[PDB]
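**Student:** This is the structure, below, for whatever I ask next.
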Amino acid sequence: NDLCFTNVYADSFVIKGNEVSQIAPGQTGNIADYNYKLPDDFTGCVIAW
Amino acid sequence: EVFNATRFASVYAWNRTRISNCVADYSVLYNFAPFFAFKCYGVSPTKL
Ligand SMILES: *[C@@H]1O[C@H](CO)[C@@H](O[C@@H]2O[C@H](CO)[C@@H](O)[C@H](O)[C@@H]2O)[C@H](O)[C@H]1NC(C)=O
Ligand SMILES: *[C@@H]1O[C@H](CO)[C@@H](O)[C@H](O)[C@H]1NC(C)=O
């Protein structure tokens, strides 16, 4: 709450349990490679509930 | 034949197989297992 950001992006998708661990910069898998690749120099937060 | 086995020996006697004179495409290794931990140390899985 003490930061000022220029643009904020909120990509939302429902996915399995282990693919929650899959999503991270510089990762791999059936989803991380062909469905959703985060940029290595990711500066942000991912959220799973 | 290292992932389709049925009796992966106990840790007290770790079975060790040698892989040579062949071409390795680890996508078969990927699709034969719903992976839980792929911690590689000397080489990164992506460009393997
Ligand atoms: C470790 O597990 C391997 C699974 O592929 C075994 O390889 C097989 O061994 C059988 C004989 O047990 C061969 O007939 C077959 O061609 C294949 O090579 C390997 O033997 C096993 N090693 C030990 C020490 O258990
Ligand atoms: C090899 O794997 C397939 C699919 O997981 C399975 O149906 C088959 O029984 C396995 N073979 C042996 C010898 O365990």
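Think of each number as a place in line: the chain as shown, counted from 1.
Structure determined by electron microscopy, 3.8 Å.
Cβ atoms here come from the backbone N, Cα and C positions, even for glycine.
Pulled these features from Swiss-Prot for this protein:
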type	residues	note
MUTAGEN	B:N4 to Q (Swiss-Prot position 343)	Reduced viral infectivity
VARIANT	B:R7 to K (Swiss-Prot position 346)	In strain: Mu/B.1.621
VARIANT	B:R7 to T (Swiss-Prot position 346)	In strain: Omicron/BQ.1.1, Omicron/XBB.1.5, Omicron/EG.5.1
VARIANT	B:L29 to I (Swiss-Prot position 368)	In strain: Omicron/XBB.1.5, Omicron/EG.5.1
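Situate these features within the shown structure.
**Tutor:** The DSSP secondary structure for B:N4 (mutagenesis position) is coil.
Taking the Cβ of B:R7 (variant position) as reference, no residue of its chain lies under 8 Å away while being at least six apart in sequence.
Non-local contacts of B:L29 (variant position) by the CB criterion (under 8 A, 6+ apart in sequence, same chain) comprise B:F3.
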